[PDB]
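Heads up, the thing below is written out as structure tokens.
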Amino acid sequence: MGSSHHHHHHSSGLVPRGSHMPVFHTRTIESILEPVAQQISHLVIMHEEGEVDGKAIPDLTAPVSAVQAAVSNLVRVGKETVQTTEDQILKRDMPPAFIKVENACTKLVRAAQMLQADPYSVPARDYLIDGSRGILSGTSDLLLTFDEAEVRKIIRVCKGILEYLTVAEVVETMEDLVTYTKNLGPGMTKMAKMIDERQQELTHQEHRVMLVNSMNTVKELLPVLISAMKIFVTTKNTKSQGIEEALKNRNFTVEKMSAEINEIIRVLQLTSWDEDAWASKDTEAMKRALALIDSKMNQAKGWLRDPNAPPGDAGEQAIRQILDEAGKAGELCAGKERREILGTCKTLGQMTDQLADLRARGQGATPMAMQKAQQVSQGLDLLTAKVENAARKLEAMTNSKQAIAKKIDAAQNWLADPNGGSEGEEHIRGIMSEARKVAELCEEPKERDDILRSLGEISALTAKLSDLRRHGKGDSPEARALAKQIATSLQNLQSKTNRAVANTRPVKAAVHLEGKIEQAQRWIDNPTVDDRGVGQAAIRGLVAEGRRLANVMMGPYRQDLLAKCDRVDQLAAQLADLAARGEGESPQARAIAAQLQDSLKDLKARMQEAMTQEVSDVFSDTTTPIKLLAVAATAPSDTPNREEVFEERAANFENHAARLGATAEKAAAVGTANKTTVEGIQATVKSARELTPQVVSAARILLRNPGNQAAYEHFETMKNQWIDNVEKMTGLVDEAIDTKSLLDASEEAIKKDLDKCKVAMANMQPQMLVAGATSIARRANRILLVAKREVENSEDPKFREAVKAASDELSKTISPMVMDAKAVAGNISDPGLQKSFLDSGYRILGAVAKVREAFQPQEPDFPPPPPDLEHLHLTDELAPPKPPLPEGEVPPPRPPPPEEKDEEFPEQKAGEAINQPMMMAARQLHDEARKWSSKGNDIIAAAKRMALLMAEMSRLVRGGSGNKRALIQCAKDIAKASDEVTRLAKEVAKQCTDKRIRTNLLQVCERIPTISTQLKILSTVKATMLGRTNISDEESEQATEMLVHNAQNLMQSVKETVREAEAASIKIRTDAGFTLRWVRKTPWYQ
Ligand SMILES: O=P(O)(O)O[C@@H]1[C@@H](O)[C@@H](O)[C@@H](OP(=O)(O)OC[C@@H](O)CO)[C@H](O)[C@H]1OP(=O)(O)O
């Protein structure tokens, strides 16, 4: 190849974008590559038709022509694209892509002519895989470039309205305001329109939701940004004191919209899986932790200030709340920024025990004990401030990453197309600028110091390049030969930078509870790679939620909860030590797999149980507080205490709203829900936190302006936009708790809260009636809401009507506590209080309990059958002779078929070379489908085959033979299986009367047709790259990662179709056709 002595040595410049991923992230791209790879697999199985038999590879002027015919049209506009429209990045990128296309469909007709002439020809079996792969890589890169532009149009339009929200600060005159709407309007419909059209085209749903959610927030925040500018221009007069509550209600609206438009822009440039999501998740979580602390700080800084000793439940559990929530934040840190923060938690954790013991000893004013309570006060300051750090460092570190990305666009347009000017130069100053922010918000000696080196060297080159341009030499064999050298190090910058982001995110776990159990419950497999990591790191954040949950409880339950937390942790730290010994081999570690795997299963039941109570209490009244800020802020007339009363009602509203979100997370964290209802609830919780201040600012603007409507306009727009989050918060929270068990807690709550009305008279208070019917008012109104949700959700008229009935016989029974406790408010007129109050009020609890029974089994009855027929032993005399006049007589014959078996796993190990994640993907689907009989049940049947082929593909990858034709069939079979699962999973859902069960089943099983289509393409590829050429062998190492993470998804997404399919099996229609057989596998059901 190297065509001279001197020059061909330095020239390492075929290096713009020459080792790229394949992409199938749009319906167009998927539709093109699906057949291309279909066609190209033949020629990768014909290339193996000169190995097995070593035989002649037939006439290819028909196959390789229809191959050419496929990607012919694609360049017949792909050349007509590049010269026509003035796209700069399209121009330099479009050709070297389709130079590899035509390279192929040429290089397949050169090697076709080698075998058309000589059907035995190895100079073409040299150049067939190099010729094939080309057309795959080529068209991938060709279709990709074509798309990157369709996106660039959009990010353009978006970046525009990002820049146009800035000019919100330059808007003073009501005259100008409505001309802002005039010229914002048209440029938002085109964005929403551009986005909506683009989402349709997307394969990864994961993405389509982040888009669809983000752009909706944007729409619910014009009605607000519109408002906020009007109450900023309304307040331009000598009578407008608190003028800036508007300005910050208005800049909240501009920041959040801007953080959504940015989230949209980022999500749009996604071509594959998403690694940068997690940093916003954790960043949110710490804001959530900090917030909860911020609230409970002074409520327990007064604990330490005060010598007087109440060491129990009042504001000691206020201090340990902080220390749990700051412990939870430190968890989401990595390295030793984590170890410090948790290190401070266990120090100030024992200093409190030191004190709390000393407070029982009356030692409140002892000179060491006052001093020690001083230390904890200074401790919480430091710990709150050290979490406030790690929090904004994680946001700042990612904001810098998201900032480097949207610039490297035009930074590569400056660095090659050798003019740019001032306009282009700033794009590489800008990226260098951020690399320094990473390094100073990094916390290692050697991690920052390596970046400052890279930054120090791109500094020198970029100064040299800059001055050559300036002293003419901009067009020269030094102005390109160097400016080459830079784009190399400017890629190296994103390495050392992105590596610095990835070193501040720790071994992550499931966001939902039932996920976190699997990641742990999957220590039936005691020895494995990075399950020392994630297997503990779930169990770690499961007990750390048990601990978090017990620290806002009564002392009896509390220690009862921590007793389980500490004995589970103990049986897990046991096999943590036991497994590492040599292996946690079957004998001893069986003893824990009966105790811990069943113990950990009760800790859940104790966490949910409790969580169910804290939701039953806290969510009973979502509105009283902000409904008291309405009547407070309105201010019936004038008593100057108004300000201080509005504060106490506005503080009650912040105290309470903070509680709702803190509980809302606690249900997301520990309950029923999928990852989707958990994420749902969290966005809710994030908006409650954000909006709460924003309402009270508008609620202030009302106190200072008695008579204004424009103030009342902002109140109701904010007041409702906070409710429209809460009513939603409450929708996603009940959905994530057992309804049967919610109705228990709430019945038990109405019982206890009835007594407080019985013994409101027996004590004698007239309002403790009305406060003990603030409960049974909103509580009984909540049990009707919870049943109104379930009837909207069901399609089983037999259930639907039994609960629509027990609803009736309670909705009316709001009388004998509204206009009944209203009558005898003050009265103790014994006969005329209790004759209608207790009588009809305890039949209210009788109705509640009929509503409960409407959920309890409809079809099945109480007494089952025990069949004990004492089989005796009266012997049978069936004596066998053979008769005289005929000959040869016996029972029937035996054909080939068997008795019964079931093909369990070829669990490969002992000096074998496999893909360790791929097998571990395959062994996990098996485990789930292994549970169930495959006998009336092609879904389990399929699932079991799918996970068998995915163990073959695990052994059909590493090293590898001349079995490329095998890897094509293995992945061909896997696709065909998956299509059966999808066939059946749809028929199940279609028969299922529970809509949340149905919908969440279609959502996990409609992933599978695409995922398997991709797995086919990746399999047709990697085949072509199976131990071949030397430059090939650094692509064939990164190209597994895609296929690996693509196999992980299929096994996971099929595993959840199996479960949800069985789930949706149970609640099936009355006269329903399709039903598969769900029977757990026993010794007696194989
Ligand atoms: O290898 P692919 O992934 O493309 O699989 C295609 C599928 O339609 C598959 O179901 C096969 O169905 P088929 O019904 O054509 O099976 C062959 C048989 O009828 C006579 O030998 C195709 O052979 C097969 O298409 P083909 O006709 O190009 O071989």
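The chain as shown is numbered from 1 upward.
How was it done? The header gives X-ray crystallography, 3.0 Å.
For all residues, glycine too, the Cβ spot is worked out from N, Cα and C.
As written in Swiss-Prot, here are the features:
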MUTAGEN   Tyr180 to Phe (Swiss-Prot position 160)  No change of phosphorylation levels in platelets
MUTAGEN   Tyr557 to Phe (Swiss-Prot position 537)  No change of phosphorylation levels in platelets
MUTAGEN   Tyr712 to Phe (Swiss-Prot position 692)  No change of phosphorylation levels in platelets
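The two recorded residues, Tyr180 (mutagenesis position) and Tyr557 (mutagenesis position), have Cα atoms 58 Å apart. Around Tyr557 (mutagenesis position), the same-chain residues at least 6 positions away in sequence with a Cβ under 8 Å from its Cβ are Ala550, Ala610. When Cβ atoms from all protein chains are considered, those within 10 Å of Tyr180 (mutagenesis position) total 17, not counting its own. Residues near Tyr712 (mutagenesis position) in space but far in sequence (CB under 8 A, at least 6 apart, same chain), listed by position: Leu702.
Reduced to three states, the DSSP call for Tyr712 (mutagenesis position) is helix. Annotation note: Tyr557 (mutagenesis position) sits in a helical segment as assigned by DSSP.
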